[PDB]
Amino acid sequence: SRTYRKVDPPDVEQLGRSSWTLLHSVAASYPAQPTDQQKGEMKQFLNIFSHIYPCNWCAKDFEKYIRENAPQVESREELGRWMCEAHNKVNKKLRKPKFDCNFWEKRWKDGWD
Amino acid sequence: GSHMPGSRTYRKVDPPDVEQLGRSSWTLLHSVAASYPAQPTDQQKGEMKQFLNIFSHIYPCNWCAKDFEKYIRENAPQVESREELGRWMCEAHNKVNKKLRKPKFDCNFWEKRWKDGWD
Ligand SMILES: Cc1cc2nc3c(=O)[nH]c(=O)nc-3n(C[C@H](O)[C@H](O)[C@H](O)COP(=O)(O)OP(=O)(O)OC[C@H]3O[C@@H](n4cnc5c(N)ncnc54)[C@H](O)[C@@H]3O)c2cc1C
Ligand SMILES: Cc1cc2nc3c(=O)[nH]c(=O)nc-3n(C[C@H](O)[C@H](O)[C@H](O)COP(=O)(O)OP(=O)(O)OC[C@H]3O[C@@H](n4cnc5c(N)ncnc54)[C@H](O)[C@@H]3O)c2cc1C
């Protein structure tokens, strides 16, 4: 109330945009040549994320997606592409335009100049 | 800042800075705490600890992550219930608030901010 303005909990939409920001940013700072431990932790991270993501149907669907499309974690390029395709699967459901994954790296890593 | 090549809705938005990444990631972390069970299973407890451990390794801000890793080491995540995990998350966020000279959030209002609203 006092120190901070009263703000309502995020809706599914706000949770989503916040969460893609984290997901794509995690991929953008993943190594080009990850260690075995980094590969395993990334797979584990995404598996648990799919269990705990705080939208029921979002999480359930994402778990099924991972089961059917194993995360590609051999390099940042692969993981970034995997994340882009995963995000595009959701865009397709929600009747959002397909994002061109050739721009994933500019959008989430390098910027536009 | 106009539309990216070949698109009609996606603008050339810059990668998030430390601030934008930060408020997005707090949104996810507190929201994770808010939908954690009152009575979690052993698997849920174990995965929550693993998730936060891995998060502390991979959080894309280097110094943010190293500090968070150290914070976890010194203040073990309290995962026996939603109430405990919310409070732990509020205290963790408050330690970063402290570092950054932002006000202390009164953790008694964590559930209203991240779960119940203010009606
Ligand atoms: C794992 C997950 C599952 C979800 N499932 C659902 C669901 O089932 N139903 C539902 O209603 N909501 C779901 N959400 C939320 C949904 O995807 C959106 O995040 C939310 O609706 C907000 O949409 P938005 O239009 O603001 O842009 P968002 O889709 O959140 O995207 C934000 C920005 O990401 C960039 N971007 C867009 N597409 C890509 C891409 N393919 N690759 C890289 N960058 C891209 C663009 O710059 C865009 O502006 C889910 C979210 C997550 C993280
Ligand atoms: C794990 C982690 C570590 C970070 N470490 C650093 C760092 O070392 N240095 C750095 O510059 N940035 C760091 N960041 C980012 C920083 O915490 C902020 O997110 C960023 O500066 C933007 O601040 P903000 O004013 O927009 O509000 P945020 O601090 O991002 O908070 C967003 C909202 O959360 C609510 N809130 C505030 N405090 C609490 C609380 N204690 N409990 C529950 N809800 C609360 C308020 O309503 C607030 O408006 C870190 C982020 C994370 C997620």
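Residue numbering for chain A follows Swiss-Prot; the residues present correspond to positions 76-188, in that order.
Quick check of the header: X-ray crystallography, 2.0 Å.
Every residue, even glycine, has its Cβ placed from backbone N, Cα and C.
Feature annotation from Swiss-Prot assigns domain 'ERV/ALR sulfhydryl oxidase' to A:83-183.
The annotation FAD binding site is assigned in Swiss-Prot to A:88-95, A:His99, A:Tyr128, A:159-171, A:182-183. Secondary structure from DSSP puts A:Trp183 (FAD binding site) in a helix. For A:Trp183 (FAD binding site), the number of other Cβ atoms no farther than 10 Å from its own Cβ, over all displayed protein chains, is 25.
According to Swiss-Prot, the experimentally introduced change A:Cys130 to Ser is described as follows: Loss of function. In the three-state DSSP reading, A:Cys130 (mutagenesis position) counts as coil. For A:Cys130 (mutagenesis position), the Cβ neighbour count at a 10 Å cut-off comes to 18, with all displayed protein chains included.
Under mutagenesis, Swiss-Prot gives A:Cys133 to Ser with this note: Loss of function.
In this structure, A:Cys159 (mutagenesis position) is part of a helix by DSSP. Per Swiss-Prot, mutagenesis A:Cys159 to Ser is noted as: Reduces catalytic activity 3.3-fold.
Where Swiss-Prot documents A:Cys176 to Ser as a mutagenesis experiment, the accompanying text is: Reduces catalytic activity 2.6-fold. Secondary structure at A:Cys176 (mutagenesis position), taken from DSSP and collapsed to helix, strand or coil, is helix. Here A:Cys176 (mutagenesis position) comes close to A:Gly155, A:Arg156, A:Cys159, A:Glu160, A:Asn163: these same-chain residues lie at least six apart in sequence, with C-beta atoms under 8 angstroms from its C-beta.
Ligand 1 lies under 6 Å from the Cβ of A:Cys159, A:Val165, out of the recorded positions A:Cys159, A:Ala161, A:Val165. Filtering the recorded positions A:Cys159, A:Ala161, A:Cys176, A:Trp183 for a Cβ under 8 angstroms from any Cβ of chain B leaves A:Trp183, in order along the sequence. Cα to Cα, A:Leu169 (FAD binding site) and A:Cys133 (mutagenesis position) are separated by 11 Å. DSSP assigns A:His99 (FAD binding site) to a helix.
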